[PDB]
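What follows is a set of notes on a single structure, which appears directly below.
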Amino acid sequence: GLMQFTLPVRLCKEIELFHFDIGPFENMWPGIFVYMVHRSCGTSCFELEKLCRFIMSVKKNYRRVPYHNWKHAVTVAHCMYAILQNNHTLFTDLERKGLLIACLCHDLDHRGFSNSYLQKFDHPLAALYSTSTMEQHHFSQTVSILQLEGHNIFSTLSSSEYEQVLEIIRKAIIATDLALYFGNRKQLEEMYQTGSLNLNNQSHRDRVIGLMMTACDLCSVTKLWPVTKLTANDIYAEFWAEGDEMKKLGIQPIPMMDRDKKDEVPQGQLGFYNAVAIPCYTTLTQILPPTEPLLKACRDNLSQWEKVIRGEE
Ligand SMILES: Cc1nc(-c2ccccc2)[nH]c1CCN1C(=O)c2ccccc2C1=O
Ligand SMILES: [Mg+2]
Ligand SMILES: [Zn+2]
């Protein structure tokens, strides 16, 4: 009960910042996450024994893939922590609880392949879940881990609060399907501008949480340039393996997944910042002003990719 996690000074300070990198020491990641839950949620939010056992079972159900791995889970959870800490009063007790866990669980049992490759392969998951295939799996896996003996971290919620939190986690995880992001942001864009956006309206809150999830999920583009550039290598390592597997099915992959088109990465990054990342952090900053450092860092990284194309790096 009186048992806080404490980080070294450099981490205690930098963890509060949006651009924090959780470092290469895997064995510190569980304690970093508990630390973030304790400060975000409270030392009483979760029985520490049950939380520690949930965290180690989540870790075991992430695979050794170049990008969609345990490091990503904790990185996405830290971005959510930074958003919640800069927006203290906008979120309920249940939401602070549910979202950090949602982020930790959001890519459980990822195989390093997109929804499209599952459909073209005719994977069994694509017959069980026709849309948002992997994201319905990540939620399924999250519920399975919650129901292991000694793993139910929500045990001390009422029946209605329990159902509310699983509903928050389900929507938060489905929202990480980037195919749903385009329409969610446009609806939020219209609502913010026409002035109809109402945070007491549950369907509006749902949309805002969806965009927060996209923002945390993409947060590699909000790090300092050296972190962003080295993460890009892991992202392409997965995509190019998927492209290889497309060629094995007799299907030309899109250029993003074709290792032969490595040369086009800098221009592919520009499209991605302009079509996906910048709009995401712009709409999020309009709705949640204190998240502006995410937009600022994303713009700095756009400018670094522009330098790459001009042969200045
Ligand atoms: C859209 C896109 N097209 C190309 C490209 C095109 C042609 C040739 C080579 C590359 N690259 C990209 C961006 C790659 N990318 C994602 O897709 C993504 C998703 C979530 C987080 C970070 C990322 C990220 O970096
Ligand atoms: Mg995902
Ligand atoms: Zn993810």
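Swiss-Prot numbering applies to chain A: residues 724-1036, in that order.
Determined by X-ray crystallography, 2.1 Å, according to the entry header.
Including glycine, each Cβ sits where the backbone N, Cα and C put it.
Take the CB of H791 (active site, proton donor) and look out to 10 A: across all protein chains shown you find 23 other CB atoms. Among the features that Swiss-Prot reports, active site, proton donor is placed at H791, with the record citing similarity to another entry.
Under the three-state DSSP scheme, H791 (active site, proton donor) falls in the coil class. According to Swiss-Prot, the 3',5'-cyclic GMP binding site annotation covers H791, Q992.
The C-beta environment of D940 (divalent metal cation 1 binding site), restricted to residues of the same chain at least 6 apart in sequence and closer than 8 Å, consists of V799, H829, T899, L901. Positions annotated as divalent metal cation 1 binding site by Swiss-Prot: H795, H829, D830, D940.
Here Swiss-Prot flags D830 as divalent metal cation 2 binding site. Following the DSSP three-state reduction, the secondary structure of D830 (mutagenesis position) is coil.
Every protein chain shown contributes to the tally, and the Cβ of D830 (mutagenesis position) ends up with 25 other Cβ atoms within 10 Å. Here Swiss-Prot describes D830 to A as a published mutagenesis experiment; the accompanying note says: Loss of activity and of zinc binding.
Looking at Swiss-Prot, you'll find the mutagenesis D830 to N noted as follows: Reduces activity 1000-fold.
Put plainly, the binding-site residues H795, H829 were compared by Cβ crowding within 10 Å, and the winner is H829. If you draw a 10 Å sphere around the CB of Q992 (3',5'-cyclic GMP binding site), it holds 22 other CB atoms from the protein chains shown. Excluding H795, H829, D830, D940 themselves, the residues of that chain whose CB lies within 8 A of the CB mean position for the divalent metal cation 1 site are, in sequence, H791, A796, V799, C826, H833, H861, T899, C939. Here the CA atom of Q992 (3',5'-cyclic GMP binding site) lies 19 Å from the CA atom of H795 (divalent metal cation 1 binding site).
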